[PDB]
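> Next up is a structure, given as structure tokens.
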2 protein chains.
Amino acid sequence: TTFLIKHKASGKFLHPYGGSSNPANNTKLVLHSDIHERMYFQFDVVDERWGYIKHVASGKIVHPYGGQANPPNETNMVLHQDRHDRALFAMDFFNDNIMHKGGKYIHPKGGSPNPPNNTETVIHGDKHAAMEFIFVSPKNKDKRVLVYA
Amino acid sequence: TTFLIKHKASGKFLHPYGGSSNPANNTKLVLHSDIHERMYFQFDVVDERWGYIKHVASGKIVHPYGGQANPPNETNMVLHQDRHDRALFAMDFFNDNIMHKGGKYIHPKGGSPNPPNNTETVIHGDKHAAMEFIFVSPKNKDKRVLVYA
Ligand SMILES: OC[C@H]1O[C@@H](O)[C@H](O)[C@@H](O)[C@H]1O
Ligand SMILES: OC[C@H]1O[C@H](O)[C@H](O)[C@@H](O)[C@H]1O
Ligand SMILES: OC[C@H]1O[C@H](O)[C@H](O)[C@@H](O)[C@H]1O
Ligand SMILES: OC[C@H]1O[C@H](O)[C@H](O)[C@@H](O)[C@H]1O
Ligand SMILES: OC[C@H]1O[C@H](O)[C@H](O)[C@@H](O)[C@H]1O
Ligand SMILES: OC[C@H]1O[C@H](O)[C@H](O)[C@@H](O)[C@H]1O
């Protein structure tokens, strides 16, 4: 299932910085208000809840920068071609968050409920309203879709 | 995906009372330690998180007895052949519970974390350790499996 990753508090979406159909390895993931095919994602299940968050246009997936199993707070989120267990996430559509295998979450850097366009996303352990995400239809940005199959 | 519904606190499983391969409509759902093909379930997605919890052997699905949209606390869980929106549940594999569309959860009657075989299950709004369930492989009762597809 293809979906948009929507920051719940702001309504902005996860994008590769620059919006390329083929971002280079280690391109940062940011929040931005635009909708287009280069901010579409899919989720590839690896082990029950755990899987890869895949940028549809390029096939690269979401990583903590440097590929840590236990990335520290403020580690940047990036896209990278590699597939390994340090790029595993769970798409928690009940609590509305995205958790890395190490137990921390994807946040907007700085934790704003209304981050401006091109705000970087990072790992952080905190849980609060400004780190919530919902997963929605590319044809209807208010319609939640099931990302697991 | 076929799975066992395992009460987390006790390790007992959801069964039709009596274990029939074709339980009559309104047969109660109980907790019991046995494993066999007549306590296998599947989840049929209807609307994102919402779907029907299907008894594999019979094709009947889980209902609150009486089929109310807002069943009160202590309403018995049963199997019934009917499909309608009052038989919609979400299988919350993040918080480890089963939620009815009306917002309440499946519980062991009376709330014991170590209830005896043939304990009835019921609707109740409370959240606590004794209403947690996990969804596991029929071939390995300790291995969580993804119920959504
Ligand atoms: O019947 C189920 C209920 O049993 C009560 O005794 C318990 O306090 C509730 O939280 C719920 O578990
Ligand atoms: O950084 C993300 C941003 O990149 C470019 O500016 C694109 O034009 C936008 O649509 C958006 O994808
Ligand atoms: O930035 C992410 C990137 O980090 C390191 O370079 C790892 O070796 C890669 O596999 C990838 O995880
Ligand atoms: O960078 C993310 C980080 O931003 C701020 O420091 C917030 O207080 C934290 O809760 C977290 O959201
Ligand atoms: O009530 C459930 C219970 O019913 C019968 O006793 C069966 O023999 C058991 O395996 C179990 O299914
Ligand atoms: O007990 C379950 C049963 O309850 C009532 O009889 C409803 O009308 C049926 O569809 C079914 O939901």
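Note that chain A is numbered according to Swiss-Prot, with residues 2-150 shown in order.
The way this entry was determined, per its header, is X-ray crystallography, 1.6 Å.
Backbone N, Cα and C define each Cβ position, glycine as well.
Feature table excerpt (Swiss-Prot):
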{"type": "MUTAGEN", "residues": "A:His16 to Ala", "note": "Loss of hemagglutinating and porcine stomach mucin-binding activities; when associated with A-17 and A-19"}
{"type": "BINDING", "residues": "A:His16, A:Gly19, A:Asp35, A:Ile36, A:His37, A:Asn119", "note": "D-galactose 1 binding site"}
{"type": "MUTAGEN", "residues": "A:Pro17 to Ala", "note": "Loss of hemagglutinating and porcine stomach mucin-binding activities; when associated with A-16 and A-19"}
{"type": "MUTAGEN", "residues": "A:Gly19 to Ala", "note": "Loss of hemagglutinating and porcine stomach mucin-binding activities; when associated with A-16 and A-17"}
{"type": "BINDING", "residues": "A:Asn27, A:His64, A:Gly67, A:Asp83, A:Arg84, A:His85", "note": "D-galactose 2 binding site"}
{"type": "MUTAGEN", "residues": "A:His37 to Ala", "note": "1.4-fold decreased porcine stomach mucin-binding activity compared to wild-type"}
{"type": "MUTAGEN", "residues": "A:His64 to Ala", "note": "Loss of hemagglutinating and porcine stomach mucin-binding activities; when associated with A-65 and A-67"}
{"type": "MUTAGEN", "residues": "A:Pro65 to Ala", "note": "Loss of hemagglutinating and porcine stomach mucin-binding activities; when associated with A-64 and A-67"}
{"type": "MUTAGEN", "residues": "A:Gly67 to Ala", "note": "Loss of hemagglutinating and porcine stomach mucin-binding activities; when associated with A-64 and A-65"}
{"type": "BINDING", "residues": "A:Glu75, A:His108, A:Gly111, A:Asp127, A:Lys128, A:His129", "note": "D-galactose 3 binding site"}
{"type": "MUTAGEN", "residues": "A:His85 to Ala", "note": "5.0-fold decreased porcine stomach mucin-binding activity compared to wild-type"}
{"type": "MUTAGEN", "residues": "A:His108 to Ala", "note": "Retains slight hemagglutinating activity and has 6-fold decreased porcine stomach mucin-binding activity; when associated with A-109 and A-111"}
{"type": "MUTAGEN", "residues": "A:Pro109 to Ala", "note": "Retains slight hemagglutinating activity and has 6-fold decreased porcine stomach mucin-binding activity; when associated with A-108 and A-111"}
{"type": "MUTAGEN", "residues": "A:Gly111 to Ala", "note": "Retains slight hemagglutinating activity and has 6-fold decreased porcine stomach mucin-binding activity; when associated with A-108 and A-109"}
{"type": "MUTAGEN", "residues": "A:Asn119 to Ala", "note": "11.1-fold decreased porcine stomach mucin-binding activity compared to wild-type"}
{"type": "MUTAGEN", "residues": "A:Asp127 to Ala", "note": "4.5-fold decreased porcine stomach mucin-binding activity compared to wild-type"}
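Give me the local environment of each listed feature.
Within the same chain, residues at least six positions away from A:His16 (mutagenesis position) with a Cβ under 8 Å of its Cβ are A:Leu30, A:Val31, A:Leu32, A:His33, A:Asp35, A:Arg39, A:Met40.
Cβ contacts within 10 Å of A:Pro17 (mutagenesis position), excluding its own Cβ and spanning all protein chains shown: 24.
According to DSSP, A:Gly19 (mutagenesis position) is assigned to coil rather than to any helix or strand.
A C-beta separation below 8 Å, combined with a sequence spacing of at least six in one chain, links A:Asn27 (D-galactose 2 binding site) to A:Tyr66, A:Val79, A:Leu80, A:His81. According to its DSSP assignment, A:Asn27 (D-galactose 2 binding site) is coil.
When secondary structure is read from DSSP and collapsed to three states, A:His37 (mutagenesis position) falls in the coil class. All protein chains shown were included, and the count of other CB atoms within 10 Å of the CB of A:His37 (mutagenesis position) stands at 13.
A simple way to gauge crowding: the CB of A:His64 (mutagenesis position) has 29 other CB atoms within 10 angstroms, across all the protein chains here.
Proximity of A:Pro65 (mutagenesis position) to non-local residues of its own chain (separation of 6 or more, Cβ distance below 8 Å) is seen for A:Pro72, A:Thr76, A:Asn77, A:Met78, A:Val79, A:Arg87, A:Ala88, A:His101, A:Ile124, given in sequence order. DSSP assigns A:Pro65 (mutagenesis position) to a strand in the three-state reduction.
Just so you know, the Cβ of A:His129 (D-galactose 3 binding site) picks up 13 other Cβ atoms within 10 Å once every protein chain is counted.
Contacts of A:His85 (mutagenesis position) defined by a Cβ separation under 8 A and a same-chain sequence distance of 6+ are given as A:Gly68, in order along the sequence.
In this view, A:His108 (mutagenesis position) is surrounded by 29 other Cβ atoms within 10 Å of its Cβ, with every protein chain counted. The secondary structure of A:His108 (mutagenesis position), as reduced to three states from DSSP, is extended strand.
The 10 Å shell around the Cβ of A:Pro109 (mutagenesis position) contains 24 further Cβ atoms across the protein chains shown.
Contacts of A:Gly111 (mutagenesis position) defined by a Cβ separation under 8 A and a same-chain sequence distance of 6+ are given as A:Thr120, in order along the sequence.
A:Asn119 (mutagenesis position) carries neither a helix nor a strand DSSP state and counts as coil. Sequence-distant neighbours of A:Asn119 (mutagenesis position) (same chain, six or more apart, CB under 8 Å from its CB) are A:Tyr18, A:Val31, A:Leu32, A:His33, listed in sequence order.
Same-chain residues at least 6 positions away in sequence with a Cβ under 8 Å from that of A:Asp127 (mutagenesis position) are, in sequence order, A:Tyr106, A:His108, A:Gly112.
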> What Cα-Cα separation, expressed in whole Å, is found between A:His129 (D-galactose 3 binding site) and A:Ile36 (D-galactose 1 binding site)?
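Here the two Cα atoms are 25 Å apart.
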> Just to be sure I understand the packing, how many Cβ atoms besides its own are within 10 Å of the Cβ of A:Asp83 (D-galactose 2 binding site)?
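11, counting other Cβ atoms within 10 Å of A:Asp83 (D-galactose 2 binding site).
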> Check each residue in the chain of A:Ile36 (D-galactose 1 binding site) that is at least six apart in sequence and keep those whose C-beta is under 8 Å from its C-beta; list them in sequence order.
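A:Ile36 (D-galactose 1 binding site) has long-range Cβ partners A:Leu5, A:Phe14, A:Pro139, A:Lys142.
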> Output: those recorded positions from A:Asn27, A:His64, A:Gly67, A:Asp83, A:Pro109 whose CB lies less than 6 Å from an atom of ligand 3, in sequence order; none if no residue fits.
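Listed by sequence, the hits are A:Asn27, A:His64, A:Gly67, A:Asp83.
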> Applying the rule Cβ within 8 Å of the centroid of the Cβ atoms of A:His16, A:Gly19, A:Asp35, A:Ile36, A:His37, A:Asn119, what extra residues of the same chain belong around the D-galactose 1 site?
A:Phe14, A:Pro17, A:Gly20, A:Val31, A:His33, A:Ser34, A:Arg39, A:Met40
